Amino acid sequence: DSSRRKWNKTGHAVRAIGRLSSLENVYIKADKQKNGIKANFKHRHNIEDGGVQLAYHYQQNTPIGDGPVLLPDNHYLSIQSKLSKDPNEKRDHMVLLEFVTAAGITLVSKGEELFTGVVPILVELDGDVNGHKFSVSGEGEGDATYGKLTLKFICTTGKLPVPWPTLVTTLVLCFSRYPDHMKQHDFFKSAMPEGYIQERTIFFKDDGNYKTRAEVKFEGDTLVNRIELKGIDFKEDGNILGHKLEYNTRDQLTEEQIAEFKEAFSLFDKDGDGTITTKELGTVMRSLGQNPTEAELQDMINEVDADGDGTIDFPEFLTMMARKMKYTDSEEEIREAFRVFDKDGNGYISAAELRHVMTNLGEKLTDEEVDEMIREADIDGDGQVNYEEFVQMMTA
Ligand SMILES: [Ca+2]
Ligand SMILES: [Ca+2]
Ligand SMILES: [Ca+2]
Ligand SMILES: [Ca+2]
Ligand SMILES: [Ca+2]
């Protein structure tokens, strides 16, 4: 509870740099050739018994009508999803709560007027994955003022043959909250009421892919999303057809954990003003042996900068860190963190390697306290920290 403390804070600072170096959002760009947009993003699915299944999405949107649309400057959407079960529902089902917000641009079409209140939604999907066919129906509502969606889905053909989480992205970005300074970048609402075509290819790493085509348009008062999905090349006992994905990634976010995050926060926020600047982030990254440019520091901040002020405020930090504990890191990401300590790449963090990190981070730590830290993590007693020991110390 003091060697452990030194691991938690140092670990969380390396984790924060790993988040700030990653691309977790939905990246939107103009596609003038199709009078629409393109998007790309990496989605994480936690594997129930440990690890993560990545799903790489490519996306295109094209207007159904000929009316004028808004072609955006580059920006991203930040999406938080919560999946649950209706305790009264006997059918194979998913309850989905989503918040969708536009950001990434530092400090109103006629279609936007259709979204000022609560709008009912209907969703219909026909799928075929490796010849396993299915249908999904969904219903609920969207409130774009807040970016909020509540949807319940039923598998109307009986048993869903893929995990529910793998259909979330497929099963209405017209409900995004765009801030006042980004209204001209909201392609989705500008296409309404006639609507847009949304097409994706979704590559499940080390597995098969989904292809999707959807029509998103008003049908009277209701926003309808009608989809066809085709999956190919899935492995019979991979994560998808094997049902090895976690359903419900719980927001179980303790007070001990927030406090840990604040200790790592304050390692960056060295003037104690409650925000991290580019100068502050760069100081810590240099001390860890990295050498980012000003432009890279600005792009790292912009990835988690919800208010567009160019700094990571305390609450923006707590949000980014919560999400980093909710979804599992890839092997590549955990090795990268490991390498910050394992300087010589021999697979073992030595007392000398850890002393070097700790005293570069400005923590004054004796011979004796360094040994205490190794001892805290050193399961097999060899006096070093190997990869699997590092993983144990890093996990909650
Ligand atoms: Ca500061
Ligand atoms: Ca900010
Ligand atoms: Ca602020
Ligand atoms: Ca080493
Ligand atoms: Ca060891």
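We number each residue from 1, going along the chain as drawn.
How was it done? The header gives X-ray crystallography, 2.0 Å.
Quick reminder: no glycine exception, Cβ is built from N, Cα and C everywhere.
The annotation that Swiss-Prot gives for the mutagenesis experiment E98 to G (Swiss-Prot position 222) reads: Suppresses the 399 nm excitation peak, leaving only the longer wavelength peak at 475 nm. Under a cutoff of 8 A between CB atoms, and with a sequence separation of 6+ in the same chain, the neighbours of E98 (mutagenesis position) are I79, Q80, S81, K82, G147, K148, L149, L151, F175.
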Interval bridged by 14 absent residues [Cα of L107 to Cα of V108, Å]: 17
